[PDB]
Structures are given as C-alpha cells and as structure tokens.
Amino acid sequence: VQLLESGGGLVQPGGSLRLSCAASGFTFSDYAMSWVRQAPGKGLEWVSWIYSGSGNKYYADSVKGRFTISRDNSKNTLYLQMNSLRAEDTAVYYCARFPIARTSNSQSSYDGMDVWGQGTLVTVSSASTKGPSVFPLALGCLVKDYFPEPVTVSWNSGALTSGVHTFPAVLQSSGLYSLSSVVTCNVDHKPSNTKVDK
Amino acid sequence: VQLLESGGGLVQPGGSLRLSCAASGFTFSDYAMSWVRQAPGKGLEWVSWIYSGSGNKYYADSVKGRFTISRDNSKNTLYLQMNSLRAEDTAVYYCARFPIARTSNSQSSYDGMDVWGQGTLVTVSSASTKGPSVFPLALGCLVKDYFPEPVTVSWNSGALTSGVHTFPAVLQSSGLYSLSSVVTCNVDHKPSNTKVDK
Amino acid sequence: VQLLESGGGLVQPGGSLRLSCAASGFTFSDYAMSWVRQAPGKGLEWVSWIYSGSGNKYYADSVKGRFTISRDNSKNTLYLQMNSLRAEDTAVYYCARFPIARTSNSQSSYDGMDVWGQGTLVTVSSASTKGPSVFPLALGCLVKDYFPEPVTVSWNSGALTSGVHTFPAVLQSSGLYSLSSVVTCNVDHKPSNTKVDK
Amino acid sequence: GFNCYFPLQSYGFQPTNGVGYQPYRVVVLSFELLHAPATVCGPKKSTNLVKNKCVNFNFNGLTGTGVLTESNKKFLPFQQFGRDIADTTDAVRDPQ
Amino acid sequence: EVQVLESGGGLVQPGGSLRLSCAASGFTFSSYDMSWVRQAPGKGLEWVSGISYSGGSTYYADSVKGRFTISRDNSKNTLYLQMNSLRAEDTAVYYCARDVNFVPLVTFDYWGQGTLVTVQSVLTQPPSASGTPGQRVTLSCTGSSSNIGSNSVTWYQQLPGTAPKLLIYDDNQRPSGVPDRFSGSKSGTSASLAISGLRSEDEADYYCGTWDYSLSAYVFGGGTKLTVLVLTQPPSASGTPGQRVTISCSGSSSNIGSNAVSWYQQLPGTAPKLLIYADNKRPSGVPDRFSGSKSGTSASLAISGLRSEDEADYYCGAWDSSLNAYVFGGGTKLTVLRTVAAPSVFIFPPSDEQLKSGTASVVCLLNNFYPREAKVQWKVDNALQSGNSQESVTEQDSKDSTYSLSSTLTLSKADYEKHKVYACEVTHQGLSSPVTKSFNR
Amino acid sequence: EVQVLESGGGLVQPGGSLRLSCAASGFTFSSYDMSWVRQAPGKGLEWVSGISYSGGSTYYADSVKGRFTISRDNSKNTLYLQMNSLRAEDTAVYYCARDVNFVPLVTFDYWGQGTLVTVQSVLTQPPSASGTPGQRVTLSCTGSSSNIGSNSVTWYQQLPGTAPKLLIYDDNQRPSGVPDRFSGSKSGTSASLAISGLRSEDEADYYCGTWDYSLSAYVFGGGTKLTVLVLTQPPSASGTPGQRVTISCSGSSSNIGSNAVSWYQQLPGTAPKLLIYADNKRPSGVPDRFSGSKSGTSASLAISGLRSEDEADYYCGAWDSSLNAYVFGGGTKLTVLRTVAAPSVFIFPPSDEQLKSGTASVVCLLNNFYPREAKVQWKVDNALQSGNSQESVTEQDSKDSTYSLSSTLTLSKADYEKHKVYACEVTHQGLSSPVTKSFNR
Amino acid sequence: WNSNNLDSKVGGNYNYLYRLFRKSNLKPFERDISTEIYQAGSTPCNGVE
Ligand SMILES: *[C@@H]1O[C@H](CO)[C@@H](O)[C@H](O)[C@H]1NC(C)=O
C-alpha cells in the first residue's frame, strides 16, 4: 500500500493547481480518500474527504468553495484542484486513505485515516526561486539562500550517515531559508532542480 | 425518591419543636432513617439514626437526652422532637435515608447515607424577625436587615438567570443579615413571609 | 537446604589452607557449586565454580593458579584449597549452590546462584591476634583492640535485643579493630576464643 | 453520505487489470436430494443386449436374473413390464 | 421467546365488522390477562379492551363500549377482538398486550407488531417535553385518585414506527432489559418518569398507563414526544522512561463522545502512525503498551514503558457529527525525562566566502544537552546582541534522547571587521559555570 | 490431516530413469491441481512440473521440458513423475505440492516431506537479506508483467532442512496458521514481503512464486536467506515508596545478549537472594512485583511498590561466552525516598578506661536522619579537626528507613586534658540550625 | 520394593544412572540409551562436557 502525491511546488497567490495522488496496493474504490494539510512546523489541518464522486464531498470550513476534491477509480488517483489560494495554505499536503468499510473478521482502521502518503509541499507565494548556496564549515556545511523549502542535504551523498544532524530551516528577513548539516556535502534543491556537491 | 422536611423556623432558646420528614418513592420500612445537622457554613454533624421504634435510637454525644427521633411507617414520616435547644444547634437539618438492607444482585448504598432531603433550617435565637429591605445598585441589588437566613433572591423572578451571582449573607453587629444579587429583583423571605419586587 | 563453611581464620601471607563446605538438604551431585568472595565492606567477587571433578573447573582471572576447587559427593562437601594467598584476598567466602539442571515442571533457580552459606572469614595477614578489651560508654560498651574481625557483641547475652545498634569496626593506625554496642555486654571473639561479660 | 454508504459497490473490470482483478464467472452447482424422487441423473449407462444367455439384467429400475429371448407378446405402446398370474416378471420391453 | 403475533387488519368500511386475531406462544397464554390497545396514526395510545386469564371478566373503554367484543380461545391459545358497527375514529394500528400482573396493577410488557385497521385521554400527560443530552428530564403523568393514586403506573417508550416497550412498572421497578437511567415516581395522584442523561435512543413517545377501579378501564397517557436537542489536548505531556504517561484529550459529544477516537504518533520529520483506531482497539504492528480508552468525552492514550523511540507528537482525532470534519487534537508533545546532560559548546567564525558573499553568519552550538530550556547570549566583548541572532533547537535525539541548539548571528560584512572578538555565553542547568570559546578576528 | 507422502528417490545414474510417486490422503486428490517442485542441495526451489485436477493439462519447466512426464492416477489418488534421460543437474530433493487454487493463481500449501534423488530463476529475488530482532524488513520479489504483473504472488518460508511452508497467497492474504507479522505486497511487476518484528523462527529461506501466462510455468524465487542479527550497571538508583524503579544494566552480546541474566537482592549484612533467574522468569518465594525483562543487551529489573524491605544492592549477573566467567553487574544501591528526618544528636566524653588505655576516642552520633548526605565537624572550641576523625554511616534502617552516623575522634591521652571543651557540629537538611551538646572536661 | 541391601554401596553405587537432560519429554514407553552431550546453549561445543 502506497500513496504518491504530485503537484507540490511554487504557487502564485490566488493561483490554481492540481494535486494528483496515485494510490496502489489496495482496492481504491472501497476506501474513502482524504487530503490533510500541515503548515510547516504546525499541526494537522484536515483539508477534505470523499468517497464517491456522485456523493457528498466534505471540506474544511476554511476551504469551502476554493477547493475541489475528486476521484478517478479507473486510474486509482485522487485529485485536488486548489484555486484562489490564500497565504496560510502554504503547507504540506498528505493524501490519506480513510477506510469506511469494515468486514466481519478483517478488522482494519475502520473510520481511521489508515495510510498517509509521503505528502507534497505547496508554497503560495509570489517570491521567485533561488538556487542554494553551500558554504563548508564536528565538520559542518551551511546551505543558505535557497527558496523554497525543502532542500535535501546530506553528507557524502548518504555514505556518511551516523551523526548527521539537520536542523529545520528558518525564515530570514530576505525570506530566504537556510540549514546546515553537521557531524563532501550534497545539497539537492528540487524546486530549482540544482544538485550541488561541495 | 424524595424526602421533604418541615418544621424549620424561629426557635426560642430552650424551646421545643418537631421536624417532620415525609419520605416518598421507596418502601419506608425497608431503610433506616437519620437526621444530619449542618451549621451555616460548617460541616455535617450526624444528629441521630433509627431503624425501628422498638429498636435502639442512636444519638450524637452532644444531643443525647434533648433529642428524640421516631418513625411512622403508616405515614412514611420521620419525626424529630428537639427540646431544650441550645445555641450551637442553629443549623440546617437534612433527613437522610440510610439503607441497611442489601439484597443479592441489587447493590444499593448499603450502609451509605443514600438520599438526602432538601433540609430545613432551624434558628435557635430569641431575636425577632424583620422584613428584608431591598436597595437597587453590572446591575445589582442589596437586601439588608432581614432575619433570619435564608432569603430567596433572584433577578427578574428567575427570568434573567445567567450571570446572577449570590454571595452568602453576613452576621452584622445588629445581628441582621444582608446579601446582594449582581449580574427587577425578587426577594422572598419565608420566615417573615414577605415577597418584594424592586 | 544448608551450606556450612569451615576453615576461615588467620592466614599468613603466602600461606595455604582449605575451606570445607558441608552441604545438606539437597542432592549434592545434581547442582553445581561455587565459591564467592566478598571483601569486608565491598562487593561480591566470584571466586570459582565446579560441577564435576573430571570436568572443567572455572576460576576468576585474579585467582587462576593459586586456587583449587574440588568436590566430594560421598561426603557432600565442597573443598577450596587456597595457597600463596595475597593481601587483597582477606574477605568473607560464601559457598553457593549453582543449580544447572532444570526439570520440566519444577522451575528452580536454573543457572542462578540459589542458596548461599553463612560464609567464613579469611584474614591474610601476618599480624598476630589480640583479645578484645571492653570499654563501657543510651547505655553502651566499646570493644577495642581485637584482631581480627569479626567479634560477636551483644547486650545481656541477647536478652535485651531492641535498640541494640552495632556499627562496623574500623581499621586503626595500630591495625586493631573496635566496635561499640549501644541501646552487661557479651563480647565473644572466636579467633582468640575469648568470651567476656562486662 | 458518512455512515450512509450505498450498500453496493461496482466492480472495476478493465481488460488491463491483473488476473486477480479480472472478471471470473462462477457457477455453483448445488445438489439437493430428498424424499422427492431423484429426477436429475447423470447420463444413464446402458450396456448391450444379448439373448439366449442367463444374465443379470437391469432394465431401468427393474433388476433380475434370467435368460431373455425375443417374444411375440404384443405390449401396448406404453407398457414396460411383463407379468403373470404369479405376479412375477415374465417379459420386458427393451427401453432403448 | 414470549412473542405474540397478530393479524386481521385491513381495509374495511364504516359500520361493518372486523375480526382481529392474535396468537401468543412461549408462555401459558391461558394464565395471563391480555388486552387490545389502539394507536391512531400520529396519536397517543388508546386502550381498546382487556380480557382476564379465564376470559370471564371483560373490560372495555367507554369510547368503544357496547360495540367491541373481546374473546379468548385458550385451546388454540389465541385471542380475538370482534369489532362491530365501526366508526371513522377506529382507523388505527392495533396491538394485543400481555398483562404481566392482575388488575388493577396492570402491566403491559409484550406487545404485538401491529395490525393496520383502516375505517380524549384521562391521564393529562403533557403533549411534549424537550430534553438535552446528559440532562435530567422529569416528564410527569397526572391523574385522579382512581387513576394514579390507587393503581400502579406503568411507563411505555414507543420508538417511532414500532410497538411500545415497557420501562417502569409498579411505580418504581424496571424490567430485565431497561437501563436504570429511567426511574419511576409517584406521589398522591401524580406520577412521573425521570430520565437522568439522554441519548439518541431516548427519542420516543412516553405513555403512562394506570387501571381504574371506578372507570374500570386501563387509561393511557397522551404523547409526550421526548426530543433531544475541538479535541482539547494537553500541549506537552512528559514522563521518565519506563513510566506510564496518560495523554487525555477531550472534545464534545459530537466530537468524540459519539464517534470513534483515534491516536496517531508523529515522530519528528515523519508521517504520523496510527497507534489506536477504535476507542480501545489497537492495530497490528504497534506495541501492546500503547493502550487506548475513551470514557465518555475524554479519550486517554496510555503509553507504558517510555523509551527513546516513544518521543513524538501524539494527536487524537475524531469525526464530528455536527461540524462534519475529522477534528484532530491540539497535539501532545511527549518527551522523556532524561538525566541533565552537559552541553558541548562550539563556535565558528564566519568563513571567507561569507566575506565574498557580503554577510557574516557566526554560529554557536550546544550539543547533547537536556532539557529543552537553554539560552544563548552573544557577548560580543561584554556587549549583548539586540534582536538579530536567531536560533532553533533540535528535537529530542532518536537514540541519545538529548537536544542540540544552534544560534546564528547574521551581521553585515563591514560589521565583522569593525569588531575584534565575538563570543557566545550559554545558560543551562547542566553547566552552572558558563563555557565559551572566544574566537578572535 | 491433508498430508501428502512421497517416495521413489534414491541413487541413480545420469541418462537413466526414475519413477517418483507421491500419495495424497485427507482431501479429494482428484479435484486439486498438484505439482512437482525441486530443490538442489543448497540452492533455491525449482518448480519441475505441474498437473491439473483432471490430469488433462500438464505444465513443465523449460529446463526439464521434453524429458519429464507428470502423470496422475486418481483411482489410487497417487501422482507420479517419470524422469527420463536424467542429467547431473537433477540431483536434488523433490516435493509434490498441493495447489490450493486454479492456475494462474497457483498456491502451494501442503508439501511432501522430500525425496532425495541423486544423479537460473525468472524472479530476481535478492540472494539474501539481513534483519534484526524487532525490525521491519521488506524482502522484495521482482518479475515481469507476466510473472508478478498479471499473476498472484505466493511466499514460502523454508526452514533449514524442512519442506517449504506457505506464508502469503493472492498477494495479500495469509493461511490459517501464519502470524499476521508477515504481510504481502505487490505493485506493478514487483512483489514483496514485509516482516514486522523478527524472531529466532524467522531464520529461513523465503521464495516468491508466480505463474506465467506466457512462459506457462510456475517460476520460483531465488534464496533470500533471512538472517537475524562487564555488566555496566548504575551505581545507585532510587525512588519513593510505591514507585516503580527500573534498574537497567548492560554488558555485551557475550555477556548478556546471548546468555540468561539474573538479578540478586543483597540486603545489608545478608547473603544475596536471587530475584530473577531467567531473562524474564522469577523464582517462587519472591514477590510478583520484582519483574525482569532483557531487551537485546540491556536487562531491566523493575521493582514496583517500594517499601522498607526493598532497599538493598541489586546485582545483575550473566555468564560470558567469551571470557568464560559469570560476570556480575557493578551493583545498584537502591534506596527509598523518605521524608527528611531530624538528626538526633548525641556526644560522649571518653571514659576513664580510655585514660587507663592511653587513648581518647570521643564519639558524636546522628541518629534517625535522612538522606545519606550529612557532615560532622569537630569544633573543639572554635577549632576544626585536621584529618583525624573517622566516621561511617549505617545503611538505611530496615523499618524506619533512616540513617545513623557516628564520628569518632581518636586523640592522644595527653591531648584530652590539654584542652577543656570538645563539641561536634552537624550539617544536615533536617536541621538548618546546628545542634550540638558541648561537654566539658 | 526397597533394595538398599542389594543396590547400595559404601561410597555410592554409581552404577545406576538417570537422564537429567534431553530435548523433549520422553514419549510414553520410550527409552533412550544414547549418551550424547546435551547442548543447552546456542554454541556447538563439539561434545565436551
Ligand atoms: C435408441 O438408441 C439405441 C442405441 O443407439 C438404438 O438402437 C435405437 O434404434 C434408438 N432409437 C430408439 C428406438 O429409441
């Protein structure tokens, strides 16, 4: 069982885009589906829930009207159109399978959000991207002035694993994030699509 | 199940009177009965206990001789003759049903004081009564110079209920009590039998 | 079940002697046996372990070569020859039964040191003995200048038992121990074999 | 809606599904036998006919031992058995 | 089974006749009194008639007196009502009720399913009474000295579209199957029922029934259709390893009381893992120590035997019947009580690529320290920073169960050389004496 | 019983013939498909052939195509493999496996014991996978769209030297007898098995088997032999009475990981008592609160509900496989947290016997005080002793759970009269104001 | 029946033995005369007591 989200990236305020959640490993039509929002460094904020397209779709009080959830059981996908996006919606979206069908002997997360996907990250901001700048320092390496979060930072491309502590990035005056990996450093920024080996 | 007490009122020191406790909702002869004293703003003093008239009547060490408890199972009433009343006995008397018969499956407050009546109030004092004086003041209304406690004070005859805070009366130099209701005021004094709408 | 040790006493440094452990109350041949050392006011230091004479005998790393353990199942005894004794070995030796045979339903200290004897006391020192000298002080009596530890001190030959506190002896500049019993005093020194009633 | 799910879900039967998701047609033959006469039998096994030899014939339900010969008995087009005043099986119409 | 089937109801015309027959099985039908009771569509119960154990004594309601004949054939154990000269008011649903006790203390326990026949109340029970969940509602019957005072008062709860069900008999008791929640009461000529706490299954019509020694009928009551009208979670619970920590969250009846709560464990940087899915049950693949228990409106997640893997954010989530949302808890931040460690203090002067970049980010680090509370003050030669340094602490270590903090002071390129020495002073419980490496330009 | 015996295996020569016969009883042998599967000595399973329920359709592996004839006689309910023109690669052990389901969703549940006959894999399952106890190991099969893409995936666990055993069938389910621990998974053309938590009985070879609609054979997987991979003790733990104290000691794999730990309770002045003998088990005669639990290399002794009898030295001891010694722990000194008491202070001038003996041992005593930390300073008329006084404290009282300390100052005979007053000052938490009895000469 | 006067010996009649150690409980009416070192641990110790 695996749910893979796609469509998380740079969004202009008031923009429109589409999260696609490919669900595999289970009979997609039998379980309800839901989207759950998590603001960076904040709690789980439920987004929406669906079981059938012709049925009733449920939405959070703050997203009623500007969000639209849908299914495609032929493709085993769950789609979320978000339009007229507001500032507080910059977050990580998880595609979660909500079982609603319990069987006699098989006891399975009935009504519990059972399995959560890796989740994509949506940035609702007009600020443009900027490639990370890596600066080598317990050996460490700062990565400053990259937009937006996240960036994948590692030591020796994952060869050296023990003792690698990564602290969460910060929101600076320029609005540009910065982390540092402490024990070559590999810094991979997907939104700007730059791989840097320092 | 309900126990209603009657006979609480003005008592001259060393006087004599009779508390009558009408008990309904249970087989009176199937449960011991007791009287419990509560001095105003103080704990509960076990007054007395009875099960059968031919049976021994338990009395508190401070009331042995001056109190007499009795039953009337035909009338389903519990009677308490108090005579030669002393000053400390000004209090509230509760008529409490003390179950002493436990049955096999029915588990019921065996030996626990199960149900307590509303309780009457006995004032052992030679001071005469005086009608309450109501003075309108968060809207408030003082009620001063009424004897004895209690007095039923309310806002708009119970129509306005939220925010009505009543503080306990005080014993002044004149010996005359006073409260105030804060948020027309209805002040009903039973011992003097005056209903005042201010 | 009881294990009684014998042979604890004065030992010249580099001397030789024999601890004999008579074991009764159990089938001696079925359980392994062991010797455990406890320096005065210190932790348990395992000495040695045996199960069969023809099998492998195990010894502590500090006693390999200078100690020899053996059994006598006919006499139900466990013997320990200690020779070329060194200074740190002044201690109390416990003869401990180490069950190694667990049966189906009977669950019994399998592999646990099950039962420990009273333990003898071995002093590896060239200093000669000296009879205790009582010094009466809550009543009390001081047993000073006795060698070696232990000495059995009591009040009224064990008749007066409550409140009798005995503190461990000390190693003085002269090397001579001293206790005191506080609440006649009976002081019995086995190594010097003197019974004193003061 | 929630706690009011439609009881019937549809089968997603696409030709590209794995065999475990492909539509299998199932026919369950439930066999019932009871006091009512057994009416659905398997194809009845009939042997060959041999005349002028003592055989253990089993013409339909009727079984028995004897030699059987061609006869001139004019059975009515519906009769199967043959019998006599002794109420014993005398003749038989060949079923096939 | 003491079931009583009944039939003989159908479309008829006024002034005709109709034979209703109900057959009783499972008990000695010839020893218990029975009766016929009538319920007009959308109206309270009206007791038609009643016949004794022997069939000798028959009682009829005065509204139907003289035209209905109640009869009882014990051989076939069946009981009949012969309705003759019918009226338009008789179109209703008919039940035959078994009488537990003799008259006058009539007690109707088992009722027929209901036969739909198409063709005032003595007890002035209130038309309706409104209640709220968890309330104590007293719905009071009312009668004369012949109705309430002398004979037993029996309370029936009729769910919408079902036969009535006995709740209270003999003024006080309850059958085997009625929760103690319902309590009878009777005083003088006025009876009452007290429901302490209400649920969704108490939405029903409650009728009071009493025999009459004067009217010689079992008068019923009128209607009284009883109508029923955020997961607050601790922000950060904690406990020593090996302890049992109780994370108790509470919402409302709509939030959690009437819906299945769930407990999720979100480790830092990872997706949450459902530890509890029912109010109590636990999914496979989760250690048995993670117990769950929902009492009323409060759900408790009990984590016994804490370890370095047990430190995470524990959320409780439950569906809302009112808001229609799977509302989560605030999020309890569970942390283990570790022995206070010694903060290893380091500092780094900014690299020369900082100078080539135009800024200077000088970093100070405190590694392997407990607890979370610690302060870093940038003493730049006996001078304190004024709101320019920013710091964030790590989560509790997955194995060492300790914290790491880094404070970064981001000053201007020209600001780095205008001063000579920069240093960071640390305030923590593990190091009473401050430790600082004073690097120089 | 659905057992399937098999025989016909022995020493043969290459290019010969061999008849293997397996007889199945306990089920309708003529209704279930069966197959012959082959395991080379120390090599993964290789599916020889398979015959349907009717015996009409026969399938053979292309490695043995054209030279092995699978046959089935339903009258005797036996099944034969006729091996002809044998090769050297056919020396192996043969099983006949019952097929639960039709082809393609082949499912081999019951297997023969194995006939030793002496004379590449489509699914690229990993050669091996290493796991640890309590880990979540995913061992992933791999095939084409014909192997895993369109056909079910069944996982067999073959213990060393036994017939294989079905674990997962139809990509998800488990038989009646397989713990839920094992979980199947399948995505596209790649299947996998997930073992959440591992034990000593999960040491086995795990094979993935799937039918082929193109190759027309039941290809197996390759190997994947799943492999499972001084007692440092706290010096003094403590806790309040009624608490649950965890004494956790840790050694090495040789010390404690692979040997049974034991926990002993040595009260002051008494021989130790074995409280725990196994990693978990407890001898009779010991209170049930003394629990033990060895996780990996760390053994925990949990004492719940402390009392005045629970204060003692708790040692953990385990045999060493390497050093060959029953190494004990350091020795945890457990003490109960009592309310701080008031030290009763006394002092005694030395007796005349002391003067007749030539010394003077003046004693000061602090009785019934908590905690262990307390100091005594011999203030001899505003003068402090210089390293001559010696003191030892008692153990915690067996009933009062408090301490007693005695300080003895042993001075010369002439030193006693050269001074006039001797006194002892006490420093303790229970007495902020110092208490001292100043005796005189 | 007691047989002290037949099968006892001063010093111990060690000619009689019993089996303390075997893997599983003996099946009813089974005997095992094999004297094979009982491996109670994980490590194969090559048959040395
Ligand atoms: C019936 O079948 C039999 C055998 O094939 C054949 O001899 C006969 O002519 C067929 N027709 C009749 C008479 O039923």
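By the numbers in Swiss-Prot, the shown part of chain G spans 436-484.
Method on record in the header is electron microscopy, 3.1 Å.
Every residue, even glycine, has its Cβ placed from backbone N, Cα and C.
Among the sequence features in Swiss-Prot, the natural variant G:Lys444 to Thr is noted as follows: In strain: Omicron/BQ.1.1. Here the residue is the original one, while Swiss-Prot reports the natural variant G:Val445 to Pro with the comment In strain: Omicron/XBB.1.5, Omicron/EG.5.1. For the natural variant G:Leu452 to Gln, the note given by Swiss-Prot reads: In strain: Omicron/BA.2.12.1. In Swiss-Prot, a published natural variant is listed as G:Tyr453 to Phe, annotated In strain: B.1.1.298. As a natural variant entry, G:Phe456 to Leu appears in Swiss-Prot alongside the note: In strain: Omicron/EG.5.1. What Swiss-Prot says about the natural variant G:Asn460 to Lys is this: In strain: Omicron/BA.2.75, Omicron/BQ.1.1, Omicron/XBB.1.5, Omicron/EG.5.1. Swiss-Prot lists G:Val483 to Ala among its mutagenesis entries, and the accompanying note reads: Increased resistance to neutralizing antibodies. Looking at Swiss-Prot, you'll find the mutagenesis G:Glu484 to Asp noted as follows: Increased replication in human TMEM106B overexpressing cells.
This view paints the features noted in Swiss-Prot onto the structure.
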| residue | record | DSSP class |
| --- | --- | --- |
| G:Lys444 | variant position | coil |
| G:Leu452 | variant position | coil |
| G:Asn460 | variant position | coil |
| G:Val483 | mutagenesis position | coil |
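Ranking the variant positions G:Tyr453, G:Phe456 by how many Cβ atoms sit within 10 Å of each one's Cβ puts G:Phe456 at the top. Taking CA atoms as the reference points, G:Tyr453 (variant position) and G:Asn460 (variant position) are 14 Å apart. Among the recorded positions G:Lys444, G:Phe456, G:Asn460, G:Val483, none has a Cβ under 8 Å from a Cβ of chain F. Around G:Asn460 (variant position), taking its Cβ as the centre, 8 other Cβ atoms fall within 10 Å, counting all chains. Counting every protein chain shown, the number of other Cβ atoms lying within 10 Å of the Cβ of G:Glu484 (mutagenesis position) is 10.
In sequence order, G:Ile472 are the residues near G:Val483 (mutagenesis position), counting only same-chain partners six or more apart with C-beta under 8 A. For the pair G:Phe456 (variant position) and G:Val445 (variant position), the Cα-Cα distance reads 27 Å. Using a 10 Å Cβ-Cβ cutoff, G:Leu452 (variant position) registers 7 neighbours. For the pair G:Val445 (variant position) and G:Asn460 (variant position), the C-alpha distance works out to 33 angstrom. When Cα-Cα distances from G:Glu484 (mutagenesis position) are compared across the variant positions G:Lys444, G:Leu452, G:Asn460, the shortest belongs to G:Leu452. Rounded to a whole number, the distance between the Cα atoms of G:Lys444 (variant position) and G:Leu452 (variant position) is 14 Å.
For G:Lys444 (variant position), other Cβ atoms within 10 Å of its Cβ number 8.
In this entry, G:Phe456, G:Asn460, G:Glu484 stand out among the recorded positions G:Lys444, G:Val445, G:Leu452, G:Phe456, G:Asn460, G:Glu484 as having a C-beta under 8 A from a C-beta of chain C. If you take the Cα of G:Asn460 (variant position) and the Cα of G:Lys444 (variant position), they are about 31 angstrom apart, rounded to a whole number. There are 6 other Cβ atoms within 10 Å of the Cβ belonging to G:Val445 (variant position).
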